[PDB]
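K.L.:
What follows is a structure written as structure tokens; I'll ask about it next.
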Amino acid sequence: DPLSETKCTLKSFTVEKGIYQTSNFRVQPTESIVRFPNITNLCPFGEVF
Amino acid sequence: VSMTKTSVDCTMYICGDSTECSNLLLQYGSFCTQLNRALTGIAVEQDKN
Amino acid sequence: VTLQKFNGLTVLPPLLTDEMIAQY
Amino acid sequence: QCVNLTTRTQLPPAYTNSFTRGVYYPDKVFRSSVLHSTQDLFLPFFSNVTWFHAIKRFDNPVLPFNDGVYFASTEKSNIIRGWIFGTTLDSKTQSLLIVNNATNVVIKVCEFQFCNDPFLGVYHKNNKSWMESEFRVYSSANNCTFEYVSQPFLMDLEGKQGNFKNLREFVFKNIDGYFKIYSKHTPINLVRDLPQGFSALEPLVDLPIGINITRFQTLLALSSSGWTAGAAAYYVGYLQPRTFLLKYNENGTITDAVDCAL
Amino acid sequence: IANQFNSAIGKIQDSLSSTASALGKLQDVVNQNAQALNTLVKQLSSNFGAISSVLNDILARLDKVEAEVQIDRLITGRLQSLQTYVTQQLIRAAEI
Amino acid sequence: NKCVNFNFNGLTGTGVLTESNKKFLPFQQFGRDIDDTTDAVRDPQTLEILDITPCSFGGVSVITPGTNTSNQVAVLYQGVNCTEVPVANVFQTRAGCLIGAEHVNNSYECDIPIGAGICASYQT
Ligand SMILES: *[C@@H]1O[C@H](CO)[C@@H](O[C@@H]2O[C@H](CO)[C@@H](O)[C@H](O)[C@H]2NC(C)=O)[C@H](O)[C@H]1NC(C)=O
Ligand SMILES: *[C@@H]1O[C@H](CO)[C@@H](O[C@@H]2O[C@H](CO)[C@@H](O)[C@H](O)[C@H]2NC(C)=O)[C@H](O)[C@H]1NC(C)=O
Ligand SMILES: *[C@@H]1O[C@H](CO)[C@@H](O[C@@H]2O[C@H](CO)[C@@H](O)[C@H](O)[C@H]2NC(C)=O)[C@H](O)[C@H]1NC(C)=O
Ligand SMILES: *[C@@H]1O[C@H](CO)[C@@H](O[C@@H]2O[C@H](CO)[C@@H](O)[C@H](O)[C@H]2NC(C)=O)[C@H](O)[C@H]1NC(C)=O
Ligand SMILES: *[C@@H]1O[C@H](CO)[C@@H](O[C@@H]2O[C@H](CO)[C@@H](O)[C@H](O)[C@H]2NC(C)=O)[C@H](O)[C@H]1NC(C)=O
Ligand SMILES: *[C@@H]1O[C@H](CO)[C@@H](O)[C@H](O)[C@H]1NC(C)=O
Ligand SMILES: *[C@@H]1O[C@H](CO)[C@@H](O)[C@H](O)[C@H]1NC(C)=O
Ligand SMILES: *[C@@H]1O[C@H](CO)[C@@H](O)[C@H](O)[C@H]1NC(C)=O
Ligand SMILES: *[C@@H]1O[C@H](CO)[C@@H](O)[C@H](O)[C@H]1NC(C)=O
Ligand SMILES: *[C@@H]1O[C@H](CO)[C@@H](O)[C@H](O)[C@H]1NC(C)=O
């Protein structure tokens, strides 16, 4: 719990009255999106094979 | 009388979302926490001023 | 006086608002 | 097929102060209402642009190409039609052809065996029409590697009269095998000089060529001798590595610039 | 004494509303903090003698036993860039 | 309108993509600010401009009375709008978002400072 996060961060079993910074929160990315131009110049292996 | 309070997540500055860079930066030890202690010490003394 | 970014940089608000500084 | 065009009187090299022309967007990045500092190969402000005429007069010497080049032409009737870029220009090594003709813009890279006085020539009889006749630029073209042609178009070979009306500006750079063209077109109403004013060249096209270039040549519009080259005037400037500060407006267009070494 | 005081307050009001530079000692502190934050973010574009300044473009070109050596350069140069900023902030904060 | 890893044309980054009102010139592909950081991009298939917001982050700070007095704690996500916190009592503030602290209309003296005029205390 957040009390244990402060005890651990302060390295003490007792934390005094106050406000104590721990562990930066960051929104995780949901999924990975990839974008490139429309594909056009397909090499004409059809007239090779 | 005061200046803008600023804060850094040292990991997002140095290593933004690379877990490799994050796991390498961990080799340097307390350097990022020492920077956050410094900047949060500037941040609280803006209110004191 | 003419006065949240990507790279982990942030600005934090003062404990006293410009209303509270005006009231003091 | 070529024959030399020795029918040209010798004149000295003309020069002019390129005012603030030859700025171009240095990377494809939009910037809004900000001042951006960059280092790139640019034409310096107030520098000596070299100046050439076709008129009785035909100015197509082989030119150095080195650290890139700037080319511009105050024009009517489209006498300037293309350029040639390479390092041997003799089919020993690959070289780059740019041509605009009465059907298409076309780009090719080959061991062209170029000829000594390369040009494009035209039918000019008392029937009031002009038609392509003479692709007199090269003989051989061997192990070609890059080719392009535009969608087919019609352009006016018509001999439009008066002062110069069309100003075209181009920048050509070779970096790491990529050949970059940037360009601008504008209307103008002026007698002869390169205009005092400011404008920036947008990127035209980038080609993955991978050849050395150390010398370039220009292609102009014209029984084997005796002909008129219609009046057109063109300019060459050579770029140097220099630092510039560029002002971008809210639309992201370069609106003014400063040459830090002026 | 009242008419002199009421005039002197009127001259303050006009002066602050008329000239640019009267707020200089405060605008300077806003400008130094903006300039230092701007400088700190610009250092992320710097190569530090590595092959690239973009962390994913290092990882997308070299294999791990040497992509680590490029990433260690960027870690060293960016950590040096935070330390320069925080030292500047501490020295400034002592002034303020 | 979600946080995602994006890669447009090798321009890798992470953020919330949303519709831009900026119009680029026809050839420009990426948009940057005064910091030389990418904040907009034009999609390479369906040519339209997307604003990138850096997806939300901030310090967690834990508000506590003394250990001996109580164990109960309240948590501040500094600089975060708490529309984004449950992904991991509630009260939004200009300083960030509190959870576990009860909001009250009465203005006591400031015991633990939080930010933007807000403070916390331990009370009935
Ligand atoms: C065009 O004129 C040039 C001379 O200016 C001719 O090129 C020379 O040709 C002789 C062989 O006949 C060589 O020994 C010279 O070294 C060449 N000089 C140059 C500058 O290349 C060329 O033969 C002429 N061609 C035509 C078709 O008129
Ligand atoms: C402009 O230059 C191109 C390249 O030489 C010419 O295109 C060729 O034209 C012939 C005859 O129409 C076609 O059979 C070829 O297949 C074309 N080749 C290519 C690569 O497109 C074009 O005709 C020239 N136009 C003029 C007016 O001379
Ligand atoms: C930025 O570009 C826009 C679009 O070309 C310009 O806006 C036009 O300005 C004219 C003259 O006031 C108006 O009649 C049009 O209705 C505007 N069109 C649009 C779509 O807004 C704008 O002027 C340009 N900015 C600058 C500094 O030149
Ligand atoms: C890239 O390919 C897509 C294929 O979906 C093109 O999108 C279509 O464009 C036409 C243009 O008239 C629209 O009517 C269709 O609605 C689009 N398709 C869909 C599924 O919406 C797109 O135009 C192409 N872009 C480029 C630059 O080639
Ligand atoms: C925090 O984010 C929420 C959305 O997640 C914001 O709520 C929106 O507020 C605007 C302006 O009042 C409304 O138009 C929307 O309909 C609201 N939607 C939702 C889902 O709340 C809220 O304003 C934000 N608060 C702060 C302080 O940024
Ligand atoms: C060859 O053509 C047939 C039909 O014309 C097609 O089904 C097949 O996939 C083609 N093969 C290749 C290698 O292009
Ligand atoms: C430009 O050339 C002219 C001669 O036409 C010369 O007088 C002038 O000094 C030159 N200036 C520079 C900067 O080259
Ligand atoms: C005009 O063109 C025709 C062919 O269409 C040709 O017979 C005639 O000789 C040309 N006129 C002149 C002056 O040569
Ligand atoms: C270009 O010049 C360099 C230096 O002489 C040479 O190494 C390179 O191979 C040349 N490129 C070609 C395609 O000949
Ligand atoms: C606090 O004040 C608001 C009006 O500002 C009111 O809506 C709310 O009900 C009050 N809360 C309590 C607990 O009285």
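All chain A residue numbers match Swiss-Prot; in order, they span 294-342.
For this deposited structure, the header notes the method as electron microscopy, 3.3 Å.
Heads up, the Cβ atoms here are built off N, Cα and C, so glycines get one too.
Reproduced below are the annotations present in Swiss-Prot:
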- A:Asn331 to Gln: Reduced viral infectivity (MUTAGEN)
- A:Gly339 to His: In strain: Omicron/BA.2.75, Omicron/XBB.1.5, Omicron/EG.5.1 (VARIANT)
- A:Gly339 to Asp: In strain: Omicron/BA.1, Omicron/BA.2, Omicron/BA.2.12.1, Omicron/BA.4, Omicron/BA.5, Omicron/BQ.1.1 (VARIANT)
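Map the listed features onto the structure and describe their local environment.
P.N.:
Secondary structure at A:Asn331 (mutagenesis position), as computed by DSSP, is coil. Cβ neighbour count for A:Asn331 (mutagenesis position) (all protein chains, 10 Å cutoff from its Cβ): 7.
The 10 Å shell around the Cβ of A:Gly339 (variant position) contains 7 further Cβ atoms across the protein chains shown. Under the DSSP three-state reduction, A:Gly339 (variant position) is assigned to helix.
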K.L.:
Between A:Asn331 (mutagenesis position) and A:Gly339 (variant position), find the distance joining the two CA atoms and give it rounded to the nearest Å.
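P.N.:
Per the Cα atoms, A:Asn331 (mutagenesis position) and A:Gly339 (variant position) stand 20 Å apart.
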